[PDB]
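> Could you have a look at this structure, given as structure tokens, before my questions?
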Amino acid sequence: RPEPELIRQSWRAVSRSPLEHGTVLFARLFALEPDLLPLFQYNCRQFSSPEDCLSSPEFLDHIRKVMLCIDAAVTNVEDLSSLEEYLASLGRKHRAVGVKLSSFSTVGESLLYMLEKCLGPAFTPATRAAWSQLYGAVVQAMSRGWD
Ligand code: HEM
């Protein structure tokens, strides 16, 4: 159970510009794991240009979906069991498109980077710990989807 106010007050800041913050998360994620980008080519409907896929409405829509999912976790920070079935279904969908479960740990590192970029020293160790616990719960629920 992550401290709710630390999660809510930090998420509120990133919610002011969710697409811009999501782009920052993905930029770190791709630098840490370059193999992830070719998975998005199918949604883009073209395999010739990674850069065109990165700037595509289809890629932006995925960023919007990711921010909505994190928003649902933040809304349910007090009880994440409500989203257990949905997160397992999300885990199934990612396994279906070739995503490895290990890449979700890399997404967690990118999320902390996005938050530190947005908040600076306001991203306190307690805030970082709260986000680590919340994200760890989200990936533990999504992990059951892989089975
Ligand atoms: C590891 C990086 C990620 C990759 C490679 C990835 C890949 C994908 C792909 C390829 C799709 C499209 C599936 C399809 O319809 O064919 C998708 C859908 C989706 N992704 Fe991700 N994703 C990643 C991270 C995340 C994260 C961290 C979340 C939030 C937990 C998320 C939330 C979603 C959602 C909500 C959809 C909904 C599409 C649907 O209706 O099924 N993604 N993902």
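The residues of chain A that appear here are 3-149 by Swiss-Prot count, in order.
So how was this one determined? The header says X-ray crystallography, 2.0 Å.
Placement of Cβ uses the backbone N, Cα and C atoms for every residue, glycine included.
Checked Swiss-Prot, it gives:
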type	residues	note
BINDING	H64, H96	heme b binding site
MUTAGEN	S17 to A	No effect on interaction with 14-3-3 proteins
MUTAGEN	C46 to S	Loss of intramolecular disulfide bond
MUTAGEN	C46 to A	Decreased nitrite reductase activity
MUTAGEN	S50 to A	Decreased interaction with 14-3-3 proteins
MUTAGEN	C55 to A	Decreased affinity for nitrite. Decreased nitrite reductase activity
MUTAGEN	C55 to S	Loss of intramolecular disulfide bond
MUTAGEN	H64 to L or Q	Increased nitrite reductase activity
MUTAGEN	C120 to S	No effect on disulfide bond
> Using C-alpha atoms, which one of the recorded positions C46, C55, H64, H96, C120 comes nearest to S17 (mutagenesis position)?
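So, of the listed recorded positions, the one sitting closest to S17 (mutagenesis position) is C120.
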> If you skip the near sequence neighbours and keep only those at least six away, which residues in the chain come within under 8 angstroms of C120 (mutagenesis position), Cβ to Cβ?
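Counting only residues 6 or more apart in sequence, the Cβ neighbours of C120 (mutagenesis position) under 8 Å are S12, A15, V16, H23, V26.
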> Rounded to a whole number, how many Å is the Cα of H96 (heme b binding site) away from the Cα of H64 (mutagenesis position)?
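Answer for this pair: 12 Å between alpha carbons.
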> Distance check, please: Cα of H64 (mutagenesis position) against Cα of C55 (mutagenesis position), rounded to an integer number of angstrom.
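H64 (mutagenesis position) and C55 (mutagenesis position) have their Cα atoms 11 Å apart.
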> Where among the mutagenesis positions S17, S50 do you find the Cβ with the fewest other Cβ atoms within 10 Å?
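Ranked by other Cβ atoms within 10 Å, the mutagenesis positions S17, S50 bottom out at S50.
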> For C46 (mutagenesis position), which residues in the same chain are close in space, meaning a Cβ under 8 Å from its Cβ, but six or more apart along the sequence?
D54, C55, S58, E60, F61
